[PDB]
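K.L.:
One structure, as structure tokens, below. Some questions next.
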Amino acid sequence: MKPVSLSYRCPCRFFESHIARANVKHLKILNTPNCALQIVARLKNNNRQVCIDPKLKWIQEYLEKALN
Amino acid sequence: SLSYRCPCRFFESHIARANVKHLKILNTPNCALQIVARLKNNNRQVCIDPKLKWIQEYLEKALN
Ligand SMILES: O=C(O)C1=C[C@H](O)[C@@H](OS(=O)(=O)O)[C@H](O[C@H]2[C@H](O)[C@@H](NS(=O)(=O)O)[C@@H](O)O[C@@H]2COS(=O)(=O)O)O1
Ligand SMILES: O=C(O)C1=C[C@H](O)[C@@H](OS(=O)(=O)O)[C@H](O[C@H]2[C@H](O)[C@@H](NS(=O)(=O)O)[C@@H](O)O[C@@H]2COS(=O)(=O)O)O1
């Protein structure tokens, strides 16, 4: 890959839509206003980081509860 | 587990949006503290106050 310092490409090119809450170690919420996909999940069973659908069903409630 | 350590035990209350690279929201619903920031300037990760007003707006924007 192009190193970060040089890349103008939004980090998330594509999202995945079938990530279950139970397999998520954390969601990383990137501070990238200019890009459509800001949410990256780190997964528990494989430790991949996958960009996820921000409309995934469980995401909103998971985020709101973190803040209570 | 009684074994299980919550990754965040203490938080910073004075972190502003501009000094954050990203937030990590830890899937540890059991724990009081679930919010981590990687800092630009430092590159340290710190746990941050979850009642920080800007955190809400930050997360809502990410969801659109
Ligand atoms: O809607 C959810 O966030 C959710 C639904 C499911 O019961 C489960 O996810 S799964 O469909 O991927 O299996 C998960 O629910 C619970 C879950 O039992 C625990 N979280 S998890 O291990 O990461 O999956 C539990 O401690 O909290 C989840 C619900 O959130 S809560 O508000 O803290 O109770 O997620
Ligand atoms: O905008 C960002 O904050 C960011 C963008 C990159 O896509 C990401 O790459 S990475 O997650 O594979 O490393 C970058 O690096 C961070 C990342 O937030 C964290 N990884 S984690 O430990 O699983 O959460 C971070 O804590 O470590 C990475 C730093 O990379 S490094 O400088 O080359 O060592 O985050």
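Indices start at 1 and increase along the chain as displayed.
Determination method: X-ray crystallography, 2.1 Å.
Heads up, the Cβ atoms here are built off N, Cα and C, so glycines get one too.
In Swiss-Prot, a mutagenesis experiment is listed as A:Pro3 to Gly (Swiss-Prot position 23), annotated with the note Abolished CXCR4 activation ability, but only slightly impaired binding to the receptor. Among the mutagenesis entries in Swiss-Prot is A:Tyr8 to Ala (Swiss-Prot position 28), noted as: Impaired CXCR4 activation ability, but only slightly impaired binding to the receptor. What Swiss-Prot says about the mutagenesis result for A:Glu16 to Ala (Swiss-Prot position 36) is this: No effect on anti-HIV-1 and chemotactic activities. Marked as heparin binding site by Swiss-Prot: A:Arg21, A:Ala22, A:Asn23, A:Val24, A:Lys25, A:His26, A:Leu27, A:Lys28, A:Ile29, A:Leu30, A:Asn31, A:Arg42, A:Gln49, A:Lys65. In Swiss-Prot, a mutagenesis experiment is listed as A:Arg42 to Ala (Swiss-Prot position 62), annotated with the note No effect on CXCR4 activation. Looking at Swiss-Prot, the entry for mutagenesis of A:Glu61 to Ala (Swiss-Prot position 81) says: No effect on CXCR4 activation.
Help me picture these features in the structure, burial and contacts included.
P.N.:
Classification of A:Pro3 (mutagenesis position) by DSSP places it in coil, neither helical nor stranded.
The DSSP secondary structure for A:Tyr8 (mutagenesis position) is coil.
When other Cβ atoms within 10 Å of the Cβ of A:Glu16 (mutagenesis position) are tallied across all protein chains shown, the result is 12.
Residue density at A:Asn23 (heparin binding site): 16 other Cβ atoms are found within 10 A of its Cβ, drawing on all protein chains shown. Under the DSSP three-state reduction, A:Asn23 (heparin binding site) is assigned to helix.
A:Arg42 (mutagenesis position) falls within a strand when secondary structure is assigned with DSSP.
A:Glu61 (mutagenesis position) falls within a helical segment according to DSSP.
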K.L.:
What subset of the binding-site residues A:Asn23, A:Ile29, A:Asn31, A:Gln49 has a Cβ positioned less than 8 Å from a Cβ of chain B?
P.N.:
A:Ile29, A:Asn31
K.L.:
Please check the binding-site residues A:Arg21, A:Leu27, A:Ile29 against ligand 1 and give me the ones with CB under 6 A, sequence order.
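P.N.:
Close enough to ligand 1 are A:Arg21.
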K.L.:
State, in Å as a whole number, the widest CA to CA span among the heparin-binding residues A:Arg21, A:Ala22, A:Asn23, A:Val24, A:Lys25, A:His26, A:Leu27, A:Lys28, A:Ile29, A:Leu30, A:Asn31, A:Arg42, A:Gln49, A:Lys65 given in the record.
P.N.:
25
